[PDB]
Amino acid sequence: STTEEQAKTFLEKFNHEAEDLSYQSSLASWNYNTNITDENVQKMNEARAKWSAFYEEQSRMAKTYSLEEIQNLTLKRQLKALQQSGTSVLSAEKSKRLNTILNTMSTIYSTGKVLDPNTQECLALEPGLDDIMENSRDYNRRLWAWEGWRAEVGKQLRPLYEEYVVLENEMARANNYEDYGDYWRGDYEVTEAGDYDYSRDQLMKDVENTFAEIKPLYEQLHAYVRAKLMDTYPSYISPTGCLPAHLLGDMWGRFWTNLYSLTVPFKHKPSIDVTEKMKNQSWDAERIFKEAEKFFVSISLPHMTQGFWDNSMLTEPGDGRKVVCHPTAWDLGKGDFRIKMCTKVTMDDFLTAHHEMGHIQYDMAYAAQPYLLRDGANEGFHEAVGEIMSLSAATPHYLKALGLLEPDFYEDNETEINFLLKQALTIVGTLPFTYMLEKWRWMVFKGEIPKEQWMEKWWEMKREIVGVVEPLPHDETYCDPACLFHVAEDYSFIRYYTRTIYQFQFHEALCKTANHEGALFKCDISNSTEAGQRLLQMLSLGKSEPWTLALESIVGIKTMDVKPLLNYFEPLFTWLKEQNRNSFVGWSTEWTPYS
Amino acid sequence: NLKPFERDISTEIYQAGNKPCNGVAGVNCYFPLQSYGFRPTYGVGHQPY
Ligand SMILES: *[C@@H]1O[C@H](CO)[C@@H](O)[C@H](O)[C@H]1NC(C)=O
Ligand SMILES: *[C@@H]1O[C@H](CO)[C@@H](O)[C@H](O)[C@H]1NC(C)=O
């Protein structure tokens, strides 16, 4: 009649009853998206309602655990999930409107109106702002587009921040912790394991460590901008100063993707692009996916199972049926995986589906694992393998076996600088914001930042540490850490933080084993069994062992490498040294829109 | 466990608690007959044979 005797069988029986209900939620997503019925709309909500809250009813007897040793299996790790009680510590009256207040500004942001002079036509944040991002050369429009959006709602977002921190921290207090950031470190927490134990607070320090390799990348681009952007905007671009953030292809400067216009190498030499030369074999919608399938054998990844042929659409619907442009691929297991775009005869189908390709092949590596441990070494491993090979999917020199290259290789630099700089645009503009935002959450979680230095410091540190300018600072009138959905719904950037540098090491793992030297754009990843053998270990190892052991194996070095980042674009960084060696390096913090 | 070369009868309703059900339904356990949800996207191992 022992409760441990009950729990031993109950835990084993629970994992199988859970999977049947867990699988159903993702299946209704497409069915509801194409025809809405009363049964269709409720399937996911009533399926998942018996997962989180109902877990506690099965979890009540998980607190009677003893210093019993018999548990030595990875079971102890699922057992923590069996020990979760949920938000039951919260009172009903104080959480009744917590859900209401949490999503209140999301509706306002989605249903937002941008004021326009003379009200000539209707305007919206997305894609209305991006459509006319570079339509004219008016600074006034660029300022006013974001100024009106802020003056619309951003003042009233301040009350959102009052109860959010208290309620978030109360989870830690109910969970015998002082801070919720230490509760987020459950995937990085390991105990009673010799020489393979990691500390939750250690992952605190990397913010200081990770920025040492960010400044070298920002410095090389700034020298390039110094040459060209003075003529276009001379009123707010000084050579010895921070690169302006209010003249780029972004509303907030988060994603610096639209930098090609301001950093085009030459205006007299158009970039090489072949479309009609490629169609001599009757290019159709199926051609792109056939070439994607041929990409599998050049990457050694096995072809995905029957789920590739039924759940994924590879052609236009052709009827009034409406499809989802956003990909929807879930790790349900049992062969259920999706690659879904707005599938037509479009060039974008070449790239977006490829982004899901790494998301596909990883899952079958650990689909056999239980859903409770159905993931990679860490949270960022899922989104890391999906982008490492995407860089090789746009280079046509790696596409010799495509049949469409005609390998009349150009004289190196003369051509490559035009193309490779574009890919550099991917690796430069996302580091600073990811660096700065991740720091703020960790300091505010513990509370060591005073209230007088919690709001103003958001802009005080911005001028000196990262070195960026804003169109309008917010001191105590707009709440800048309240205008994002991530902040308004308690989201962090730990998903994009660990893999940010580790992806380059993952891509270099495919070449270092293959004994390839030089730039990484001329690496042959074809018919390589050495790379596939290495890739097939940690894909299937999963979460069975502590992540500390896998961390040493995957990268081989306990420190971060900076030469792989600078080696893929070696000509690009080297060429800027000759023209900028006789110039002032860096930027001066004295000049800034502080006053 | 079952014995070799003998047929299985699935009648007893199992209860997680080691106390007998005594004709009363219980929580956290259900009837031990499992209806496999058969989707055409299932793998061959998952497919019934
Ligand atoms: C690359 O270097 C060579 C070396 O002489 C030079 O001729 C060429 O112009 C350079 N390419 C670019 C894009 O500057
Ligand atoms: C892989 O490519 C071809 C197979 O089509 C083969 O001839 C070649 O030797 C292999 N290895 C390398 C390094 O190309």
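Using Swiss-Prot numbers, chain B covers 460-508, in order.
This entry, so its header tells us, was determined using electron microscopy, 2.5 Å.
Heads up, the Cβ atoms here are built off N, Cα and C, so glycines get one too.
These features come from Swiss-Prot:
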| type | residues | note |
| --- | --- | --- |
| MUTAGEN | B:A475 to V | Increased resistance to neutralizing antibodies |
| MUTAGEN | B:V483 to A | Increased resistance to neutralizing antibodies |
| MUTAGEN | B:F490 to L | Increased resistance to neutralizing antibodies and human covalescent sera neutralization |
| MUTAGEN | B:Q493 to N | Reduced host ACE2-binding affinity in vitro |
| MUTAGEN | B:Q493 to Y | Reduced host ACE2-binding affinity in vitro |
| VARIANT | B:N460 to K | In strain: Omicron/BA.2.75, Omicron/BQ.1.1, Omicron/XBB.1.5, Omicron/EG.5.1 |
| VARIANT | B:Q493 to R | In strain: Omicron/BA.1, Omicron/BA.2, Omicron/BA.2.12.1 |
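Chain A lies within reach of none of the recorded positions B:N460, B:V483, B:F490 when a CB-CB distance under 8 A is required. With respect to Cβ neighbours within 10 Å, the recorded positions B:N460, B:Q493 differ, and B:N460 shows the lowest count.
Cβ environment of B:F490 (mutagenesis position): B:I472 lie under 8 Å away, each six or more residues apart in the same chain. In this structure, the mutagenesis positions under consideration are B:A475, B:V483, and the one with the smallest number of other Cβ atoms within 10 Å of its Cβ is B:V483.
A separation of roughly 18 Å, to the nearest angstrom, links the Cα atoms of B:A475 (mutagenesis position) and B:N460 (variant position).
Here the C-alpha separation of B:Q493 (mutagenesis position) and B:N460 (variant position) works out to 18 Å.
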